[PDB]
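For reference, the structure is listed below as structure tokens.
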Amino acid sequence: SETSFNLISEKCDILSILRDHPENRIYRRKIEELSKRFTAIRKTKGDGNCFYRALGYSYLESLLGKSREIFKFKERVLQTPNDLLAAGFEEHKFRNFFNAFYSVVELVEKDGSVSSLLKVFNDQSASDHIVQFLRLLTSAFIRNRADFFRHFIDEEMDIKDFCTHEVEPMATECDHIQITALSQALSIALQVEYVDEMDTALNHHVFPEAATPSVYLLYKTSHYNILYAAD
Amino acid sequence: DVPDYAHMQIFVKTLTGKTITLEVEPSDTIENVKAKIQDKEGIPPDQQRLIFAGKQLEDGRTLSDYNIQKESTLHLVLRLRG
């Protein structure tokens, strides 16, 4: 079983990504600015699942060695089947995905390492199963609160159709709704750094607002990579 | 000089549950509204998507174009597709 980094990459110093923008002064500037607050980066595969894979890996990675936080998160993960049922998902259809996620949580709990966590998230089948579970849990969160979220859907699209076509299927890109829904579904405090090609100041968004994030993501060229904050 | 009584307030709701109140004119464009949201919330206009009764609001149009009246409520989501 050869070591792979095709889905979640090895961690490099942050200024490594200057190499991705050799001739854009704006990107270079923004990346230099990022380096004041962030020391390193991990890339995720550009397959449409980047947000879900990134959030899952980085949040689990942030749990390593934290027995108390791990236990409290495990208790929450145990209640998620009830969430899925309430939204009309069927146990026999969500079983393998919930199983994959609970298994990786247990791996972290039983004194896991970064190295073993990476092995799971770089295993195509187990990694995709974790993503699919996160997708379903996101869909369930929205469906169970359809009266709130329906106001935020455009082209006069039904909530249920939205979840069916733009949350549940693998490789469908996330957006604000999905992001804040998953964050809330699992209580994962997340910060997104927004980096575009406009000659502007940097900005970020925190979910939920004014929480101390456990996960930092870099949003750039419609893609999500993982950032590591300085001490 | 005759008074203009068209100035009104509209509301903008966000995914955090917060309601923003805006000072607008029926002839304001959606960009103008987005600019006003930026002044209040610090969200760049380019990152804003505005929705009224399930219909996305296009930049060059006006509030009156969408029959948005006094005390109407709009919905705001960020553009974070990745």
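Every residue number used here counts from 1 along the chain in the order it is shown.
Per the header of the entry, the method used was X-ray crystallography, 2.0 Å.
From the backbone N, Cα and C atoms, a Cβ is placed for every residue, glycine too.
Where Swiss-Prot documents B:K55 to R (Swiss-Prot position 48) as a mutagenesis experiment, the accompanying text is: No effect on HLTF-mediated polyubiquitination of PCNA. Impairs ubiquitination by CRL2(KLHDC3) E3 ligase complex. When Cβ atoms from all protein chains are considered, those within 10 Å of B:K55 (mutagenesis position) total 12, not counting its own.
Looking at Swiss-Prot, you'll find the mutagenesis B:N67 to R (Swiss-Prot position 60) noted as follows: Decreases affinity for UBE2R2 in CRL2(FEM1C)-UBE2R2 complex. The DSSP secondary structure for B:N67 (mutagenesis position) is coil.
While the structure shown retains the original residue, Swiss-Prot records the mutagenesis experiment B:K70 to R (Swiss-Prot position 63) with this note: Abolishes HLTF-mediated polyubiquitination of PCNA.
Neighbour list (B:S72 (mutagenesis position), Cβ cut-off 8 Å, at least 6 residues apart, same chain): B:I10, B:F11, B:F52. Here Swiss-Prot notes a mutagenesis experiment, B:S72 to A (Swiss-Prot position 65), with the remark: Prevents phosphorylation in case of mitophagy. Decreased localization of PRKN to mitochondria.
Looking at Swiss-Prot, you'll find the mutagenesis B:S72 to E (Swiss-Prot position 65) noted as follows: Phosphomimetic mutant that binds and activates PRKN.
In the three-state DSSP reading, B:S72 (mutagenesis position) counts as coil. Quoting Swiss-Prot on the mutagenesis of B:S72 to D (Swiss-Prot position 65): Phosphomimetic mutant that binds and activates PRKN.
Experimental mutagenesis is annotated in Swiss-Prot for B:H75 to G (Swiss-Prot position 68), with the remark: Loss of DTX3L-mediated polyubiquitination of histone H3 and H4. Under 8 Å, Cβ to Cβ, and six or more positions away along its own chain, B:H75 (mutagenesis position) finds B:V12, B:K13, B:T14, B:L50, B:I51, B:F52.
Close to B:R81 (mutagenesis position) in the fold, though at least 6 residues off in sequence, lies no residue with a CB less than 8 Å from its CB. Record note (Swiss-Prot), mutagenesis B:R81 to G (Swiss-Prot position 74): No effect on ADP-ribosylation. The unchanged residue is displayed.
Where Swiss-Prot documents B:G82 to R or Q (Swiss-Prot position 75) as a mutagenesis experiment, the accompanying text is: No effect on ubiquitination by CRL2(KLHDC3) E3 ligase complex. Impairs ubiquitination by CRL2(KLHDC10) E3 ligase complex. Under the three-state DSSP scheme, B:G82 (mutagenesis position) falls in the coil class. Counted within 10 Å of its Cβ, the other Cβ atoms near B:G82 (mutagenesis position) come to 20, all protein chains included.
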Original post:
Near chain A, which of the mutagenesis positions B:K55, B:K70, B:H75 can you find when the cut-off is a Cβ distance under 8 Å?
Top reply: B:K55, B:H75
**OP:** Would you mind reading off the Cα separation of B:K70 (mutagenesis position) from B:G82 (mutagenesis position), to the nearest angstrom?
**Re:** 36
Original post:
If H, G and I count as helix, E and B as strand, and all else as coil, what does DSSP give for B:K55 (mutagenesis position)?
Top reply: strand
**OP:** Provide the number of Cβ atoms within 10 Å of the Cβ of B:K70 (mutagenesis position), excluding the reference atom itself.
**Re:** 11
